[PDB]
Amino acid sequence: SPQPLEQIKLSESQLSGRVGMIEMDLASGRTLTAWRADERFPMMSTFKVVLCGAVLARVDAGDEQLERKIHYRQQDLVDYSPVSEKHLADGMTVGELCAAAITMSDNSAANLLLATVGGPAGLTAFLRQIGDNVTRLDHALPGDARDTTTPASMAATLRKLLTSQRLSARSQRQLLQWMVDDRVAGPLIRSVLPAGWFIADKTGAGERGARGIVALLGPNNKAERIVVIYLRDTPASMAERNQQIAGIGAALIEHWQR
Ligand SMILES: OC[C@H]1O[C@H](O[C@H]2[C@H](O)[C@@H](O)[C@H](OCCCCCCC3CCCCC3)O[C@@H]2CO)[C@H](O)[C@@H](O)[C@@H]1O
Ligand SMILES: *C(=O)/C=C/N[C@@H](C(=O)O)[C@](C)(COC(=O)CCCC(=O)O)S(=O)O
């Protein structure tokens, strides 16, 4: 593979789309690679990690419990509810809702959780409170800033949730574990990663070719770096979008020591 930046450029050329990317040391926030890092991209399902960060902040504050059982009705379900559709009789705990939202991208779970943090306005206020003045949730054509972030903002926000003292030790540990447990792409990624490489992640997909991943990655079985990659405005097949992101991954892996 070529160098990371060379591969990012090749991916834009092949996809006819915009790629946005940050590679960041998790412990320190050192930025290693930045490409369109201040440009806006649709977050898609990647917002679910930030959502559950806000849920954990309420738990830490004494205003929520991960144990608390939420009962919901079939009429409350929205499109794509692979876990939540199974619990109409018995409900789900707030913690289970977060696990379903992050690890399965369960939309009904995310919707229920979003209500608890005061909707999109409430989540946006949470972001402003932790110093993210860029990311916004309002609920995919160009010029629409709704439900968007930048690679730099998302990376900084994820770092703050995972490592700063904004969340309790236990809550940091929980948020990381939900990402380790991703079922959408985690096992697939492991299957193609060389031995010794740690992965935790949340994926996203959307209209007009939108595709993305927020991940922790590193050799020696350590979450050494945050990697955020967003694609937008490409007509490419999902398989091709996946392959291009994987290719950027390969360039990082082959050329890690920078
Ligand atoms: O340094 C040489 C390494 O190169 C290859 O590994 C290949 C691997 O066989 C391939 O499957 C992967 O594809 C990349 C798959 C990445 C999966 C997605 C990555 C995500 C994670 C972070 C956020 C965005 C991308 O590339 C690497 C590097 O060439 C060899 O197989 C391996 O033995 C060796 O250790
Ligand atoms: C989050 O990114 C959601 C993406 N797409 C869903 C949606 O728009 O609600 C779909 C229902 C597809 O969902 C999936 O394939 C699950 C995995 C999505 C993910 O990568 O998180 S819609 O058909 O696009």
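Numbers in chain A come straight from Swiss-Prot, and the residues shown are 22-160, 168-286, in order.
Cβ atoms here come from the backbone N, Cα and C positions, even for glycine.
Look at Swiss-Prot and you will find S66 tagged as active site, nucleophile, backed by similarity to another entry. In Swiss-Prot, a published mutagenesis experiment is listed as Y101 to E, annotated Reduces catalytic efficiency toward ampicillin. Here the residue is the original one, but Swiss-Prot notes a mutagenesis experiment at this spot, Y101 to F: Resistance to ampicillin unchanged in DH10B E.coli strain. The mutagenesis experiment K230 to A is recorded by Swiss-Prot, whose note states: Reduces resistance to penicillins about 500-fold in DH10B E.coli strain; reduces resistance to cephalothin about 30-fold in DH10B E.coli strain. Experimental mutagenesis is annotated in Swiss-Prot for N270 to V, Q, E, C, T or H, with the remark: Reduces resistance to penicillins about 8-fold and to cephalothin about 8-fold in DH10B E.coli strain. Decreases resistance to combined ampicillin and clavulanic acid about 2-fold in DH10B E.coli strain.
Note on proximity: of the mutagenesis positions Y101, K230, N270, the one nearest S66 (active site, nucleophile) is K230, by Cα distance. Counting every protein chain shown, the number of other Cβ atoms lying within 10 Å of the Cβ of the residue listed as 'active site, nucleophile' is 22. The two recorded residues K230 (mutagenesis position) and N270 (mutagenesis position) have their Cα atoms spaced 14 Å from each other.
Missing segment of 7 residues between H160 and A168: the endpoint Cα atoms are separated by 12 Å. The CA atom of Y101 (mutagenesis position) is located 21 Å away from the CA atom of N270 (mutagenesis position). Cβ neighbours within 10 Å of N270 (mutagenesis position), excluding its own Cβ and spanning all shown chains: 18. Taking a Cβ distance under 6 Å to any atom of ligand 2 as the criterion, the recorded positions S66, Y101, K230, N270 reduce to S66, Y101. One residue stands out among the mutagenesis positions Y101, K230 for having the most other Cβ atoms within 10 Å of its Cβ: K230.
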